[PDB]
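First up is the structure itself, then whatever we jot down about it.
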Amino acid sequence: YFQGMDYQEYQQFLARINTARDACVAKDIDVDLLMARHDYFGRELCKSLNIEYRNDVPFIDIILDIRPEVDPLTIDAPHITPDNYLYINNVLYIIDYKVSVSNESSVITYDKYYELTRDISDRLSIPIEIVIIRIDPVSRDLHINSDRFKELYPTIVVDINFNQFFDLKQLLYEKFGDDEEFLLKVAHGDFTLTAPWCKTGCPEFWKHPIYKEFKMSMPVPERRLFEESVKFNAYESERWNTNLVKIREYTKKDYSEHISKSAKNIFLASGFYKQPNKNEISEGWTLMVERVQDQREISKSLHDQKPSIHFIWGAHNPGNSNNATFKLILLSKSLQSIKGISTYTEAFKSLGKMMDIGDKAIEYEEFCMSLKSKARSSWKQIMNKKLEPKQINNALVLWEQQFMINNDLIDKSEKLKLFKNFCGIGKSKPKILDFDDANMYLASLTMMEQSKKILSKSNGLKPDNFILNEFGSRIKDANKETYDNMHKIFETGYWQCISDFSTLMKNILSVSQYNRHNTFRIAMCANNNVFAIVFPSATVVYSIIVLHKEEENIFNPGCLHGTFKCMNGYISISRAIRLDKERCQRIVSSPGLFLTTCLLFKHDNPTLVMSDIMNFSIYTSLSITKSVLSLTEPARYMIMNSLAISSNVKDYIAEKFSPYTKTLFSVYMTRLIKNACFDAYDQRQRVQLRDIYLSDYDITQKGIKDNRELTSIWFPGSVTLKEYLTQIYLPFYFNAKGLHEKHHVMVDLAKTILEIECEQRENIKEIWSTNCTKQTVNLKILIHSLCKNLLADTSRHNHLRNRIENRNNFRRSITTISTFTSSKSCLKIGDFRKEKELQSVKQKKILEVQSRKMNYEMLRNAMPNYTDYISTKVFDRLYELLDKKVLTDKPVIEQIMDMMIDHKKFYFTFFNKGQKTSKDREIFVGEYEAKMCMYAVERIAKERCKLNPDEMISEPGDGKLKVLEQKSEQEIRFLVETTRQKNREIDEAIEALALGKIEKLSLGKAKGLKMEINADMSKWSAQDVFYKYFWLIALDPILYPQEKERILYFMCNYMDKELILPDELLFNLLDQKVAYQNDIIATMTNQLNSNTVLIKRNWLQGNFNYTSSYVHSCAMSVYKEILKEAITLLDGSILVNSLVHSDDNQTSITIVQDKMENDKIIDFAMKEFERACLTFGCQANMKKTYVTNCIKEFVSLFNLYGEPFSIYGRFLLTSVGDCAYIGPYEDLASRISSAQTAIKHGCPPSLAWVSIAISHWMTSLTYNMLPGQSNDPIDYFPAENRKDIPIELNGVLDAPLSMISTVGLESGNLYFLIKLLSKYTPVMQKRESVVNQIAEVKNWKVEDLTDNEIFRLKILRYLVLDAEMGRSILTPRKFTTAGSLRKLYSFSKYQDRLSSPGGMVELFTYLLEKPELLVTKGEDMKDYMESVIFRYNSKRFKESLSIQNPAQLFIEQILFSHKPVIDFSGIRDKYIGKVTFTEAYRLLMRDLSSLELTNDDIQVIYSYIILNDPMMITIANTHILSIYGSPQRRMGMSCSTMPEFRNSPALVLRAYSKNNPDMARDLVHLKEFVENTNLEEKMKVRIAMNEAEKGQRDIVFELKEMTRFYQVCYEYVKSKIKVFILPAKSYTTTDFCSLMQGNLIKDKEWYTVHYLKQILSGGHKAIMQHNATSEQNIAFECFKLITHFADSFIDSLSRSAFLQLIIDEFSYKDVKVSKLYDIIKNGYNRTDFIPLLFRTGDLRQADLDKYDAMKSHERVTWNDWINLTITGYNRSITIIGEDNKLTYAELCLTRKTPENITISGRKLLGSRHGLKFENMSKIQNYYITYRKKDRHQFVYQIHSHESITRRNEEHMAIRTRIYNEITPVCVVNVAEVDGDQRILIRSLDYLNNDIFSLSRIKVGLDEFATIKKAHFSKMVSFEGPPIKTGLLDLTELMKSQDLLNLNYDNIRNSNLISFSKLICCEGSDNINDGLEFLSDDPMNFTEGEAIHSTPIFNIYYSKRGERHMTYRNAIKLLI
RNA sequence: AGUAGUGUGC
RNA sequence: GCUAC
RNA sequence: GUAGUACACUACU
Ligand SMILES: [Mg+2]
Ligand SMILES: [Zn+2]
């Protein structure tokens, strides 16, 4: 599937770039490239419009075609020309094609054409409606201004890529990037700046102390250059770049000497780079053990271990009942009957007696049911009615399973002992286990063996559950082996153990919510032997109790307290486990993690044992402590740094790896990591490159081979490199969030900040250096590299300031920016005494009351220098600053420039992210003015970084994966081209001779080397020299001097910023009672005198990422120049690519040379990478930096050898819990979005379905909707199973996986409607498009539908149509209180506006008189303030402002499941107290039968969710029209950006509100699509009805009606870069949908998909012309296939008989080939099928003519020895002269314009010519010239005399490029004539007497006429009578799939089963006589040649073979 | 007891 | 925290 | 100031 070009022209463009040297020649190449892009869009657009593609016809020809009756001279015409014309229903349309991204050239051509044709038109009286059609190439959408043109073509389906023009322009600007005659000519205009952002600067910057320090640090001339550069105004100078050129030429000497010295270091390097090996890992391990022993308390006792899993387990007893009361009685009689005397035994007997109800069970059940009936009858909680414990028998029963701790049944000593020593109620180095010990590893191993012994037995249960019963069909359809592995998981005791711990922990969390201080509760699970006592206590204290018959038959992961002997067997109690509800939340969701981990480690690997995988994964998925976190995150660095070529894994293991082994699984996993480090050294050389298939267009096969030679890490077996990287990188995503205590991480973060600040105060003094001193910057090199990079990026794009002002909204108001109006944290530096002491006395008073039922003034006294701070939200702080008139509604950049002076102190505080690493990171909360100023600086740096092709800003949404792939593929192509070019003579000599000479001849070949530096930077923001950014701001030409001066004054005040210590950190450190010894906190704060520390050199994390990105890419450009000069010293080639993302780096180096060894080059390149980072004040973290040959690794994205790769398991594991617990639909939608992101990153289909199954399971677990539970909707609706219920009513998702990954939870409704169309549309239009099936809904009989279908249509008609803001229906309504909502200023204004005398009605009428800011916000200050007051009435917003843990949200959605939480009033009023779920079900099914379903209801169902979205139309057309092709393996994967299927909401809703379209055509067409629906009047009928039944006019009802109206209009209107990983590169949109359906149907292989009709429709308006274009495309595919099939596979003597036999009785894609051939013969592009029309005999002069009219070739004559005739299309020259002197020269053209004369002179004087024009002549008017070019090169083109003088002047600029005149020769007489026809219709039949080929005929001497090619996979869609030819059926050859290959080897080595399809003899006598009806042309045989590189690989390419390699010979060898 | 910790907490 | 007196 | 502070699982085991 090639894009849009061919061999003939794409190779010519690639050649014409790769030889030129002149800037005029390069500009001509660029203008020809833009012209070819224009011509390509013109051809495809005219093909789409089904009009004739004209060739820039003049107005004379247009009028003489539309009035072919008048005199051709009288009525006038201008001398300009259109692109094409169109005259229909007596209106002439004039058409122009633009491929611009700007709209300005379109309107310039509009008012350039309009007035000249209005001069014409009111003479002949014809409406000339001129049309411009502007395609945007980077985002393909059409801009047709002529709205009188769109009613003929309301949708246009042009689906072409402009990428192969972009890469051509890319390599063109790559080649002449350093040129300067090129750039100023290819400039879009002159360099312009906009208005200043401020009038005045800051004179106080020049006397600021930080500037004084910066200035005194530099030498004197750099002080002069800095001062001279700040005061430089680019707008006031004659050249904008005179400053940058001046400073560059100043520092050039030191720059050149530095690059030359560092490049001369290529010879000083002996190649002993830091390899990893066994000694380095062993010595680093020994240093690690010494460091960890001297930092930890290393214990050798075994019983110092901590619980590896906080749970013990034993299997169930099938002899007992699984009844709740019976299990309660059994737990009581088992706890009381304990034999023996241990410590806590009498306490356990007393607790067994406290839950003893004896024989009184019915009383218990009745009492508890009465209480639950009273609790469930209210939405709110039951208030002011106390719970009395009822003495049932011997238990004081408070609720169901909540018993009172009776002091009469326990004695006080045992009670104290149990609550104190066992439960911990009222109780110096960190102790870890000795991982390095022998007996401790033996004990850990024995634990793993015992757990594998007990848990791998069978359950005895049935293996089915929700996952299996609802999704196992789809899972088994994608992969049977995943279904079998999942069945094997479900059979074992692993799954039952983790399911019991999930169910039991959910019950523990449900039960401990309302547990009291004197009650204990019992939690039960489905296992009738596993129990839990939840102790009185927010955290959870529980203890597992296991009943078991035989002793030692318990799963004990280090958690057991003791086993005891009871009645009927043994009883085991675990220790008390105290957990917070977050880790319990992760335990609840752990079966999803276990199943995902097991099936993902197991996936497609028959060498792994499943019980080993389960034994590892039950401990990693149930790990909720830091002990495994200390192993999973360092394991990446240890195993990858010991796998790599070069790293410092000794320094990482010695200095950074610190295992923290408190459990025994930590010890076992530590030994796994150690043995994998050793083994990873042992297996670097088992990584093999896959063979690379090329075509000179694309790389088809690529990557690493899939050999299982690698040693598996976490469990025994063998493994692939992809599976090895999975086992390395996946366990970091096993870690939990929120495991950190704030208590310790605030101290750790503050210590890190203050230690770096202290060391910088007392040790770091030098700012600039020259010897790579740490935390210094080389000054000359910084300045020179910045001047070079600013000159390149600024002279490339002149309007950069305008781009920065538009894209970042600098000219608009601050209320229109999402960054300044968010809900993030801000900071207020004021005097907040009163509010803090109010909340302090309230929490103390509260504390005292809770201790009755059984400080900030301290800090303000004990700290004098305390600044006072508070943390509001961002939107509230903007509201406060607008209400206090600090900020206004001016343009935001003027306010930022004012704030850069007005705000002089910056305060930053911090808090913990709570991430899943070992040491937590921190985010720095700034105050609001810091956010404004850093917004200005960072948006300037951001939009300068996006100019760079290798700075990863523009595509943050995983386009970095696509960029990595592009870089890797061009480095593969570079390595192949360079090694085959340099070593061509030596390989010719090797093949010549070829034994002994060949190897020593090979010894002197050019060796290829490919290197990838996967670098991290050490302390990126902390140890950074901030003074280099002063040179970045000062050298920037786009800034006025006042703007530079204010931004640098902000920089200087920012180096005086202060870090506020948070108040809880100080409350920690003041209440310590012992002085911490070497206290860095008390030193830096002067013994806690203050809470602020002046942080200076550390700019904080996340504040200057783009500025640092820009200087980091400058450092990498210096590195690139060093490497290029060093490899030119060796006279080799080099390609250096470097990707930069702030603190990450990926530099890839490809070198082909022959002088020295590769190890010395690796040593040089790594030493110079370190030095290039150090010269700009960076330092590459050499402990975390590694070097490979194959693997790239950018920000968690891989690239193996050109094949992209990602750990998709992180998105599978995130999908287990990621939800805010809003409702079932919203939770399910969030989880499925995570599964979609997994699919984009290369997840196989079966694991994606396992993820969707787990998502449905976890969402139904949250709301008690599992089958059989109380909210199971299955018996409350008319449905067979859960697939037949809509997702809004809590059913499961039934859809194809490609449909889920494209839309997701709109796939259920869409697939239901596609099933309805497949069931109910009439039988003739079954295989028709979706628009042709939706229109025939009118012929449905709705009476005899299925009642399930009527129910599902009525839900969608009445509830999904008129909904609010995929949408839900049954959301539970949480009763939350007033939240905090008192720190806010805006809520306070809402409160004293609510209780105001008539103020709220003023707000409501202000909203209603300007209603657009109900679904947007406002431009103005005032309306932003009014709308942010109005958003408090939304209870969703009020509760979203509250801080909230999601674990409590989970527990509350569990517990409020039987309570009436569904507001059925809002459900009922959409189609006409609170309600439970089941009553919502009953009432909805009752009220829905009250409504009626008509045909017009179904019409507006299909018009709302299919026909009004082009995405839904194309997805439905993919599912209807699919044809699945042939299976094949996924050998080369590739990245494809998801296309936009639609070919500001503030602007269009303000436009529709105030009726002003303000960009001019989008708004009026979109308000047409708004006004056309006309369903508005029912709203105001409801308004009048409410005014009737309430008398007075209502306003709140009018606001609710208007909000519903604008939201259901916003859904019609709806006002991202998504990269996928597909088995091939898609280019079009149909290619993407084909690859998406083929990828997502099996794990083992992908299918090719092609479609019947055009799947890209535009809507229900253009039907007939859509069918016309679809049939035209089918005709095109049919005859491309037939012509190439017949001249590729059939005998040359018999093809036209074959062709006529195909044309008569055959049909391609259900359309007869006769009809398709009539379509081609009658269309306007017959020239595309000239050999077809010739072989059938339907070819006319016009066709052929129109062929050389629109397409061409240069023709020379006359090599006699004196007159030359160079003819082209309407272009011919005649040149008359001797060897010395030329007499005259006559050009001949079609039009005489000075552009076309030079174009024709360029093209006609570049073919094979005689001589070099070697004389001159004085000259006065067009002439032929030549410039000289070094080593016998010249350029031959016609200039004007004036242009000869001008270009001689411009190349006589005082420069270094050596001057070459264009010395001119002979006069050119420019005439004009009609060009003759070069291809007569009768001039072919002699020329093709021996050309027997249906797809290629001769038209010239050496010009052919071809038909394009089409893939043979589409040959299965033919249909017809078997063509018996002797013994073969060629119809079966068309339907074959193994024999249609074009390779000779794949048919020669093919099978007899594949050939037995063809045989149909009926009486022959020889195979040789029957095989005569086949091809005799030589086929293509793939030949692979090894590439001389250190990652050694083979390339394979097609060849023409020899004369014997035919098709008949392959069939005969097969036979 | 559990969790966190070469910062005294829960 | 919340609810009632 | 006093009193109150309300609920899920219930399973093939
Ligand atoms: Mg990295
Ligand atoms: Zn036969």
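Numbers run from 1 along the shown chain.
Every residue gets a Cβ built from N, Cα and C, even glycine.
Sequence annotations record features per position, and here Swiss-Prot assigns Mn(2+) 1 binding site to A:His38, A:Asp83, A:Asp96, A:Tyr97. Within the same chain, the residues at least 6 positions away from A:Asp83 (mutagenesis position) whose Cβ sits under 8 Å from its Cβ are A:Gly42, A:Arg54, A:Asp56, A:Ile95, A:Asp96, A:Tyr97, listed in sequence order. In the three-state DSSP scheme, A:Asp83 (mutagenesis position) is classed as coil.
According to Swiss-Prot, the Mn(2+) 2 binding site annotation covers A:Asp56, A:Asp83, on the basis of experimental evidence.
Under the heading Mg(2+) binding site, Swiss-Prot lists A:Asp1144. In sequence order, A:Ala1015, A:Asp1016, A:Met1017, A:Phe1194, A:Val1195 constitute the residues six or more apart from A:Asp1144 (Mg(2+) binding site) in its chain with CB-CB distances below 8 Å. In the three-state DSSP assignment, the secondary structure recorded for A:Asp1144 (Mg(2+) binding site) is strand.
If you look up Swiss-Prot, you'll see A:998-1186 marked as domain 'RdRp catalytic', on the strength of sequence analysis.
One entry in Swiss-Prot concerns the mutagenesis experiment A:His38 to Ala (Swiss-Prot position 34). Its note says: Complete loss of nuclease activity. Sequence-distant contacts (6 or more apart, same chain, Cβ under 8 Å) of A:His38 (mutagenesis position) comprise A:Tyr97, A:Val99. Mapped onto three states, the DSSP output places A:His38 (mutagenesis position) in helix.
In the three-state DSSP scheme, A:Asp56 (mutagenesis position) is classed as coil. In Swiss-Prot, the entry for mutagenesis A:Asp56 to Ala (Swiss-Prot position 52) states: Complete loss of nuclease activity. The structure shown retains the original residue.
A mutagenesis experiment is reported in Swiss-Prot for this position, A:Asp83 to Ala (Swiss-Prot position 79), and the note states: Complete loss of nuclease activity.
Checked against ligand 1, the recorded positions A:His38, A:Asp56, A:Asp96, A:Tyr97, A:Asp1144 give A:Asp1144 in sequence order as having a Cβ less than 6 Å away from one of its atoms. Other residues of the chain with a Cβ within 8 Å of the Cβ centroid of A:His38, A:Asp83, A:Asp96, A:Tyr97, the Mn(2+) 1 site, are A:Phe41, A:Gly42, A:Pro82, A:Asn84, A:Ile95, A:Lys98, A:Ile133.
Highest Cβ count within 10 Å among the recorded positions A:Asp56, A:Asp96: A:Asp96.
A 10 Å cutoff on Cβ-Cβ distances gives A:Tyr97 (Mn(2+) 1 binding site) a total of 21 other Cβ atoms nearby, all chains included.
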